[PDB]
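Q: My questions will all concern the structure given below.
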Amino acid sequence: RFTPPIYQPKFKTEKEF
Amino acid sequence: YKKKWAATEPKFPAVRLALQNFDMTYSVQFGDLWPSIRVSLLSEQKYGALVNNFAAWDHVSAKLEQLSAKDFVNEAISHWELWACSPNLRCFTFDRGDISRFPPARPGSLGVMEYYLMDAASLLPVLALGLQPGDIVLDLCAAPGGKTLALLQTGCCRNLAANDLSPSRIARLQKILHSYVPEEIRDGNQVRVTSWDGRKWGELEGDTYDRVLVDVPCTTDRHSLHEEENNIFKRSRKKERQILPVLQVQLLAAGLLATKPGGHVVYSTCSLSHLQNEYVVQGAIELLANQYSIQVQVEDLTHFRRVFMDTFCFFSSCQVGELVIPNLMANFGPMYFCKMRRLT
Amino acid sequence: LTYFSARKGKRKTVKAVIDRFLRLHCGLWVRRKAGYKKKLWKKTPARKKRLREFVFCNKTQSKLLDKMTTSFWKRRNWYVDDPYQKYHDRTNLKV
Amino acid sequence: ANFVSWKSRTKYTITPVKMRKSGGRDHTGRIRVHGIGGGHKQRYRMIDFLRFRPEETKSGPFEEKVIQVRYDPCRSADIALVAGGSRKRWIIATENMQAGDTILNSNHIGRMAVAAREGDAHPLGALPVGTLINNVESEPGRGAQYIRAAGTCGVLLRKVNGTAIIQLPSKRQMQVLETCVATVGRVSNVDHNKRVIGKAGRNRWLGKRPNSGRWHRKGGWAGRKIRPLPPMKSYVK
Amino acid sequence: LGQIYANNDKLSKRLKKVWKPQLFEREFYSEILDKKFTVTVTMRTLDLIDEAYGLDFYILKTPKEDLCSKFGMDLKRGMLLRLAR
RNA sequence: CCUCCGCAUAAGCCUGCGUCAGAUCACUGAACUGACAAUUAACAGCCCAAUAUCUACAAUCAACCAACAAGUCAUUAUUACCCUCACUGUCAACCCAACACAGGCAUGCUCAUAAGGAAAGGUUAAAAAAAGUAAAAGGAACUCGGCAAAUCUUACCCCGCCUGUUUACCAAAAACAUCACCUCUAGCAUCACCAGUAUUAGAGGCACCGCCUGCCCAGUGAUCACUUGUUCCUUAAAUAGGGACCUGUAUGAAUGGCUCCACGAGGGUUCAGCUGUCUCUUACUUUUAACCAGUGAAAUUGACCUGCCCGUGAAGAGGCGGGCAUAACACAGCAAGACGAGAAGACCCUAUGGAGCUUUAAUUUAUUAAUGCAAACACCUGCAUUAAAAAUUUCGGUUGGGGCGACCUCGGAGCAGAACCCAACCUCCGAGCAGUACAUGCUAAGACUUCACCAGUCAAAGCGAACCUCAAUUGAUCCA
RNA sequence: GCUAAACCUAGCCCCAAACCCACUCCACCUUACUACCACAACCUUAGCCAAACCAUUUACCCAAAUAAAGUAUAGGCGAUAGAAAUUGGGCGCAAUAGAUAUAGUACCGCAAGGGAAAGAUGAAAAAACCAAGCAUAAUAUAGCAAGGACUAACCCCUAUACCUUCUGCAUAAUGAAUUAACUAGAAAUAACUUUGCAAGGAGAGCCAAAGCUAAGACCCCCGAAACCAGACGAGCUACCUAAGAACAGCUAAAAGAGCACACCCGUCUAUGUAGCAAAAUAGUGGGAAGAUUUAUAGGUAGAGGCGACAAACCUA
Ligand SMILES: C[S@@+](CC[C@H](N)C(=O)[O-])C[C@H]1O[C@@H](n2cnc3c(N)ncnc32)[C@H](O)[C@@H]1O
Ligand SMILES: [Mg+2]
Ligand SMILES: [Mg+2]
Ligand SMILES: [Mg+2]
Ligand SMILES: [Mg+2]
Ligand SMILES: [Mg+2]
Ligand SMILES: [Mg+2]
Ligand SMILES: [Mg+2]
Ligand SMILES: [Mg+2]
Ligand SMILES: [Mg+2]
Ligand SMILES: [Mg+2]
Ligand SMILES: [Mg+2]
Ligand SMILES: [Mg+2]
Ligand SMILES: [Mg+2]
Ligand SMILES: [Mg+2]
Ligand SMILES: [Mg+2]
Ligand SMILES: [Mg+2]
Ligand SMILES: [Mg+2]
Ligand SMILES: [Mg+2]
Ligand SMILES: [Mg+2]
Ligand SMILES: [Mg+2]
Ligand SMILES: [Mg+2]
Ligand SMILES: [Mg+2]
Ligand SMILES: [Mg+2]
Ligand SMILES: [Mg+2]
Ligand SMILES: [Mg+2]
Ligand SMILES: [Mg+2]
Ligand SMILES: [Mg+2]
Ligand SMILES: [Mg+2]
Ligand SMILES: [Mg+2]
Ligand SMILES: [Mg+2]
Ligand SMILES: [Mg+2]
Ligand SMILES: [Mg+2]
Ligand SMILES: [Mg+2]
Ligand SMILES: [Mg+2]
Ligand SMILES: [Mg+2]
Ligand SMILES: [Mg+2]
Ligand SMILES: [Mg+2]
Ligand SMILES: [Mg+2]
Ligand SMILES: [Mg+2]
Ligand SMILES: [Mg+2]
Ligand SMILES: [Mg+2]
Ligand SMILES: [Mg+2]
Ligand SMILES: [Mg+2]
């Protein structure tokens, strides 16, 4: 009766110009 | 529907249920006599061999005499003098304390079985009828037989009426009378076999029979204790017992409506239960004295009792009629029989 | 039934079919009556004879039987003295 | 698993030796005994249960003097330190062994019964019949195995033609030879049974752990019904 | 190592079975090696030795396959070397 | 103005706010990028020639006294033995929690600082919300309940003896454990139990203590004789007789009930006070809020130019019908509607779907132990039997609201009006044969048929003989 | 006019041919990548699944293509299984494709293990238009957004969104914010159709009483809880083992004592509920010299461990 959260991989957020 | 129940009733076998009902009821009725009746009931039923008169009766009599078995009715008739009992009936039984079983019945020279094995108790109500030649006999409950065969063996009956509600049971009745009684005696309406409601007979035929035998459906005491399947005491079939006592009165009454004025009716029950022994007969007699207004008197069979005192034991506390109780010395089926004639 | 075998990749016949039925070359199938060996004391003689006879099968039964059986069983066989030789071909059949 | 027993000492000494607790675990590492856990750290004192052990290059019946009688963690019975010749060893103490008592150890089987003094050790054949005895051996030169708990005593019941019947404290007979030796009397710390563990803490100190919470219906299986008499069991009300 | 059916009926349960031979430790003398050996053997081996009329004959006659023993082969190697030399 | 924090070591981390140059909530800069620096052993790590041999007496200011659970710290003999300070850790604002996270985190010193820090981006003073402070008269009238605030009470009842333990993340208990008491099993050594031994060890039950509650030992005479029982010797075998034996031990309950001290964040009741719990709410402060400035999410979303009443949709309309209303456009509130949003769906049923548990469900005995027979001369191997302990699989269908079941196939009766078929469901009556032949032999045109198939039914002619009744009365394949 | 769009070539796939690399100095099985001191390997696969359940049973590589032949045979004789003698470079992909691959990297997990994304000038850099979303440019009664129209955008009249599962269903119930790309009918017998040849057809085998040979044309996608085999896990928690450490003050005949810090736990209330936080905060409470709490190392492993039994805990 519990659902664990899921993280999206970090590479997308660390994108630069 | 509710699948789950807080407390479920214990799964008693039907034979145990019969014993339970018998223990809580007959204990109060019989007192100290009840244990001896109980022990006999749970024990084996001793049998008698009724010789077929239509077979070579003399040879069979000689045979059964060789096997140390005595005919009880003959010896009873010998000391009977110190209404008349039904003649031309011969049933051999073993003496008290001799428990040996009679050899099974085999077909004779004439092509009929030479004797019929049945409880000698069940032979008493036939003897209770004062059967005379050229008499018309009504038997409201015939199937499976035994008593009917005995009535035929008497040879005093001009016409026979055999009736039973269940065609299943009348089938075996047909079988036994076919196999025992030759076709020569059947002929045309000398034996009439019918499968209708016994209650209807009262309004169907009236003042038609000089002799009637009423063998009403009972709790079948010995049969209930032994037989598991189709037990009357099975808790599902409880409803039947509630409508059991009234039915008895109805059937009895039909007989008393069909009998001739001064005609003799004998009523028999296979049970010891007072509610279906005496309560029924008093209920029936009051019904017909009030509603229909017919005077009926009941004879005492104390004279009848004293004759078969050597062969049978009799319960002494019965108001009217006679009841036979099983004892291990002389084991015979529990049965009540009473004789009555309607005055007008 | 097996449409493609795992060893050879070809169809397979249902052997249940072959030990119960005879197929005639024309396209008919022959069977025995069910229960022809069963409880013969209670059966009547006419009933008994109706049981002994070898009968044909209707179109759908015949179709199903042909699908359940390979082309080998459908070829023409010239057995020496088979008692079913005459029945292999039809005679005077217009539709 | 990586398990080594602590019982690796091979040379007899008097000095207390450090024990390792097991916790009811094996070499396998899994529990095999329930209700054992860490209590008070204890040092083991080796006991010489071979009472007749004469000194190196020495023979015959010898004598020792009692020096001390001291509490032991590793058993119920009290222990006595005894010296004699140039040897000290731990032994099991009897009822009445105070310091400075003198003890005899012999292998001599006399024709007549020897002195039924307490604390001294004779062959069973030497001892009279009916005498209270302890620390008995099954076979000669094996060592004491049988009566070595607090306040426990067996008795010599019969001696006939090279066989001695002794009854253990379980009131059960045992066959032994007379060549085997037994010390006389009842063992120390009588009323060890009369000791009242005050509280749960006391038991935890003694290295015990509590009984499991789980409910048991019965440890013994029900008597199996027979084919003639099934209905007689569980006959409903 | 095999399987069996429970009561020699194919309709019963299938079960894993292992049949192991009975073993006996027995003493032998090799004539060529002039040495007493004590080896673990079966009745079969004892029977083959009897039929070959001695241990040496048994070892020398029997091929590699039937011997089924590294030690059997080593005995053979020694004996053959002794005959050669 | 704040400090229950700090400084250090350890443990963890690995250059992670030193300098200089560019570069980009906040500086056009820095806790960004690149380049350059740095942490120096005395602290700490990293040890030891051999074989024997020694090592009874706690700690607590160890003194007096006092124990129990019985305790961290020692050598000697002989042989061998002469070179020197190497190597590694040493920084920081730092670790485990996805984060510059109100969480987690051992020891020493400081117990409030000599050390370390900053709750307020600016304004205004709405509502609703959070946290405080005060309150006339009254003092539980509030409420499931004195929950909360207060104030800092008293007497009991139920349960559990108590300290203790438990569902980490909805249950702290009356459950578990527990001292004590009771039952069962075990007569013994070098890996558990155990360097143990029946005042012991294991497997359980109940829950301390204190009391009441304990018998199928054979009866009568009187430790004595008969009468029983159990064995034998008879007895064809019993009515059954004759001998032998039962006085070398002896009770019994993991039984039930009743008080009582102490204790409990346990459940209930109660005295006295007390208070904004309430009558009946109010005022102020802080947080939030609303405005200006910077940064900037989430569930959600068929398209929407998105009204009210009545009817329809049976219930249920912003959108259909009939009326009524109606310039456009922000911001603040509210929660009646949008069958409002979000979820590992609460309940009922279904699946020839799973899984856990139990057993007297079916299949077994692969495993373990015992016993027997072979084999071999105590073990091992094969065969068999008896138990333990397991394993694999299943849990048909219809009908039933206060039950404790009735049914499942075939033929009738109430319903069926006149070719065929068809009054559901339900309520009732029967059948699982019997009697008679023994040509109830063989064969064969053409047909009927319970709506399929399977089954079932009638039959001319012919070959050979002779001068059936019955409404149902029944059972495929494989296989034996 | 922004955000964008557009690209061809890295490389890769299936074949054929051919039997492959094991590598300067130093280091590397102890805590791998650390100069330098007295134990040992071989042991029937099971299960899902099919049988519309399930219990015997249910194709899996064994050394020449074809044929014999789905024949003999086996089998709850059923599902199904199944011989032998004998014969003899490209009508490929081209950056959501093709390998996962720019790479077994970054990242995620204690570990076994999981596992990405993306690039584009020109010979030389020593040289124009199009998705959604928005802006240019907010809006004016009235209503599935349109249609009929009209001089005229609206005004007039007509008009109950789509898909899917139900007999109706307007609407009821599931599904869709929108754009781009990607994302789902695979094959036999037998028939038919069109050819060649014809009592014969076929480039051995097979069929044939007009047949036989060849071709054409018919059989989807995503989703459980499970079961079994082999590895990996006790840095959290349960329990144990070794060697440690902590517990102020006050009362007490001195104790699993009492009050009460630090510490450990979590009774009751309120806040918080995508939070500070995948369980916290404020206050109030329970224990606080003991069956106490706690740091370090080691052990027990899933047909299992551990358990003061809560079906508790064994990396949310
Ligand atoms: C007790 S038996 C008769 C005794 C037996 N025939 C004899 O002579 O010993 C009576 C039978 O009557 C039958 N029955 C039931 N109802 C009936 C009725 N209404 N009329 C007649 N007989 C009836 C029952 O089936 C029952 O078996
Ligand atoms: Mg206990
Ligand atoms: Mg318990
Ligand atoms: Mg130093
Ligand atoms: Mg400062
Ligand atoms: Mg600030
Ligand atoms: Mg502000
Ligand atoms: Mg307000
Ligand atoms: Mg006030
Ligand atoms: Mg009130
Ligand atoms: Mg009120
Ligand atoms: Mg309160
Ligand atoms: Mg308690
Ligand atoms: Mg909880
Ligand atoms: Mg806890
Ligand atoms: Mg709680
Ligand atoms: Mg309890
Ligand atoms: Mg407590
Ligand atoms: Mg707001
Ligand atoms: Mg703003
Ligand atoms: Mg969201
Ligand atoms: Mg409406
Ligand atoms: Mg709407
Ligand atoms: Mg608004
Ligand atoms: Mg559901
Ligand atoms: Mg299933
Ligand atoms: Mg169903
Ligand atoms: Mg009808
Ligand atoms: Mg039909
Ligand atoms: Mg004819
Ligand atoms: Mg299946
Ligand atoms: Mg399927
Ligand atoms: Mg790619
Ligand atoms: Mg890829
Ligand atoms: Mg556009
Ligand atoms: Mg309009
Ligand atoms: Mg559906
Ligand atoms: Mg809807
Ligand atoms: Mg650990
Ligand atoms: Mg615990
Ligand atoms: Mg305390
Ligand atoms: Mg306290
Ligand atoms: Mg429980
Ligand atoms: Mg439970």
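Numbers in chain B track Swiss-Prot; the residues on display, in order, are 27-108, 123-384.
Even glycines carry a Cβ here, placed using N, Cα and C.
Quick paste from Swiss-Prot:
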- B:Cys310: active site, nucleophile (ACT_SITE)
- B:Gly185, B:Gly186, B:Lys187, B:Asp204, B:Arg209, B:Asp237, B:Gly238, B:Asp255: S-adenosyl-L-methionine binding site (BINDING)
- B:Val65 to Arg: Disrupts complex with MTERFD2; when associated with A-136, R-139 and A-141 (MUTAGEN)
- B:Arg136 to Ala: Disrupts complex with MTERFD2; when associated with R-65, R-139 and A-141 (MUTAGEN)
- B:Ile139 to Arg: Disrupts complex with MTERFD2; when associated with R-65, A-136, and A-141 (MUTAGEN)
- B:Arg141 to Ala: Disrupts complex with MTERFD2; when associated with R-65, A-136 and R-139 (MUTAGEN)
- B:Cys258 to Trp: Abolished methyltransferase activity; when associated with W-310 (MUTAGEN)
- B:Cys310 to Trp: Abolished methyltransferase activity; when associated with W-258 (MUTAGEN)
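Each of these features: where is it, how hidden is it, and who are its neighbours?
A: Take the CB of B:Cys310 (mutagenesis position) and look out to 10 A: across all protein chains shown you find 22 other CB atoms.
The Cβ neighbour count for B:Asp255 (S-adenosyl-L-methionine binding site), using a 10 Å radius over every protein chain in view, is 25.
For B:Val65 (mutagenesis position), the count of additional Cβ atoms within 10 Å of its Cβ stands at 12 [all protein chains shown].
Long-range C-beta contacts of B:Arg136 (mutagenesis position), restricted to its own chain and to partners at least six residues apart, with a cutoff below 8 Å, comprise B:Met369, B:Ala370. Annotation note: B:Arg136 (mutagenesis position) sits in a coil segment as assigned by DSSP.
For B:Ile139 (mutagenesis position), other Cβ atoms within 10 Å of its Cβ number 12.
Long-range Cβ proximity for B:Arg141 (mutagenesis position), meaning a same-chain Cβ under 8 A and a gap of 6 or more residues, is found for B:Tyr73.
Within the same chain, residues at least 6 positions away in sequence whose Cβ sits under 8 Å from that of B:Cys258 (mutagenesis position) are B:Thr309, B:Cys310, B:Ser311, B:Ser313, B:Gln316.
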Q: Count, for each of the binding-site residues B:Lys187, B:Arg209, the other C-beta atoms lying within 10 angstroms of its own C-beta, and report the residue with the smallest count.
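A: Output over binding-site residues B:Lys187, B:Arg209: least Cβ neighbours within 10 Å is B:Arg209.
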Q: Identify, in sequence order, the residues in the chain of B:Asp237 (S-adenosyl-L-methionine binding site) that are 6 or more apart from it along the sequence and have a CB within less than 8 Å of its CB; answer 'none' if there are none.
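A: B:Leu205 - these are the non-local Cβ neighbours of B:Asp237 (S-adenosyl-L-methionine binding site), listed in sequence order.
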Q: Which residue among the binding-site residues B:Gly185, B:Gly186, B:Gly238 has the fewest other Cβ atoms within 10 Å of its Cβ, if you could check?
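A: Each of the binding-site residues B:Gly185, B:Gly186, B:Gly238 was scored; lowest Cβ tally within 10 Å is B:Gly186.
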Q: Look up B:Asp255 (S-adenosyl-L-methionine binding site) in the DSSP assignment and reduce it to helix, strand or coil.
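A: Once the DSSP labels are grouped into three classes, B:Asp255 (S-adenosyl-L-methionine binding site) ends up as strand.
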Q: Provide, as an integer number of angstrom, the distance between the C-alpha atoms of B:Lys187 (S-adenosyl-L-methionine binding site) and B:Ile139 (mutagenesis position).
A: 24
Q: Would you mind listing, in sequence order, the residues at least six apart from B:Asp204 (S-adenosyl-L-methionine binding site) in the same chain with a Cβ closer than 8 Å to its Cβ?
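A: Long-range Cβ contacts: B:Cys181, B:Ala182, B:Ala183, B:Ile210, B:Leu213, B:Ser235.
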Q: Using Cα coordinates, what distance in whole Å links B:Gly238 (S-adenosyl-L-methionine binding site) and B:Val65 (mutagenesis position)?
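A: Pair distance, Cα basis, whole Å: 35 Å.
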